[PDB]
Amino acid sequence: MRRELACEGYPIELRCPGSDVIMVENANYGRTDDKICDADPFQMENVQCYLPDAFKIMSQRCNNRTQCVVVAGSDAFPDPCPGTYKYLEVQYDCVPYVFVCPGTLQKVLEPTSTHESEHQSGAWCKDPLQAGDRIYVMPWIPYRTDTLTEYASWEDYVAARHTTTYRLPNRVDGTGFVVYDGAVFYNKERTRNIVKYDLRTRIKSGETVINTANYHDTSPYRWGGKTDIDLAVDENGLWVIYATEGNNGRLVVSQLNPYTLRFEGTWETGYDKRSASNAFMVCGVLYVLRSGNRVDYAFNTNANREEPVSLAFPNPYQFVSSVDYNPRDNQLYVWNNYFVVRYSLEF
Ligand SMILES: *[C@@H]1O[C@H](CO)[C@@H](O)[C@H](O)[C@H]1NC(C)=O
Ligand SMILES: [Ca+2]
């Protein structure tokens, strides 16, 4: 994380790479060390001067912005130690697009519907970190799934006008995969491991074996078809939805770091995967499809408590391939029985 300093009276400016925005993670206005901002050795003596309130002052002015004009003076900041020279030490990070929870899910709408695709099963998702209409379409074919196609826009996909073709080094084992910061997260065929293939660099950059998780048609969805592992991205981050022997057939949702490829916890839900249609994450809350085509189960990982909220979902066809949520547009990317569809939501 980036760090910048400015003495008492001198302004501080936090710059972000081009389109990115400031995110304050640590801040203090005072003195921690004597050697910094030389003025008077008598004034430099107090090395225990702190102002914890400096966080909110910086966060209110710098966040959701590329740059911020903040002056480390007595006018904007309160003096914590009178008769001591001060400096502002700020530890921050730049984000391409920051995301916050829009609200609570109620009824799923029906707008934006695409044509009858070439294949019955597959998955499609937009990059939540990249601003634009870049569509990553991955058609699923049994025992030979291996290529992702790129499309410039909704108009570009319906007209069969593709931008590029990506030949993955491993075969895909399931439909509902996910694209995060130009990197594809997919399950390897005949294995419990997930591969991170960065399309940006066009080279493999990580692989993590998911322990106790049932792989390759062992524990897929109601229709089957190698969907043992279904990746989803929400407002919180990256999630890996699967089923273990430890939970006994039930869904095991776990948070995974997109860059370190390490786990940030493991949760247990009370809903069968063999009865489930397709699971996706929204604001850290799980939602499991049932196909009587509606979502009945929901589990809050942040609260570690479930809620059986039987809420309406648009009934498409008897064959549902993949249902994944995109937190950027707050829409549902659904591939089911050839037909590919977007869906707006109630908040
Ligand atoms: C990329 O590499 C593959 C395999 O070596 C080759 O078939 C393909 O033509 C290359 N793409 C181009 C046109 O650069
Ligand atoms: Ca899903």
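Here chain A follows Swiss-Prot for its numbers: 35-325, 336-391, in order, are the residues you see.
So how was this one determined? The header says X-ray crystallography, 3.9 Å.
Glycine is treated like the rest: Cβ placed from N, Cα and C.
Under the heading domain 'SUEL-type lectin', Swiss-Prot lists 40-129, citing sequence analysis as support.
According to Swiss-Prot, the experimentally introduced change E42 to D or Q is described as follows: 100-fold decreased affinity for L-rhamnose. All protein chains considered, the CB of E42 (mutagenesis position) has 21 other CB atoms within 10 Å. DSSP assigns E42 (mutagenesis position) to coil in the three-state reduction, outside any helix or strand.
Swiss-Prot gives this note for the published mutagenesis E42 to A or R: Abrogates L-rhamnose binding.
Annotated alpha-L-rhamnose binding site per Swiss-Prot: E42, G117, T118, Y119, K120, in sequence order, evidence recorded as a large-scale study or a structure entry. Under the three-state DSSP scheme, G117 (alpha-L-rhamnose binding site) falls in the coil class. Non-local contacts of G117 (alpha-L-rhamnose binding site) by the CB criterion (under 8 A, 6+ apart in sequence, same chain) comprise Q77.
According to Swiss-Prot, the mutagenesis experiment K120 to A or R carries the following note: Abrogates L-rhamnose binding. Of all the Cβ atoms in the protein chains shown, 25 others lie within 10 Å of the Cβ of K120 (mutagenesis position).
Around the Cβ of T118 (alpha-L-rhamnose binding site), the same chain contributes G64, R65, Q77, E79, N80, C83, each under 8 angstroms and 6 or more positions distant in sequence. A Cβ within 8 Å of the Cβ centre of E42, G117, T118, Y119, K120, the residues given for alpha-L-rhamnose, is found for these other residues of the same chain: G64, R65, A73, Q77, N80, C83, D113, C115.
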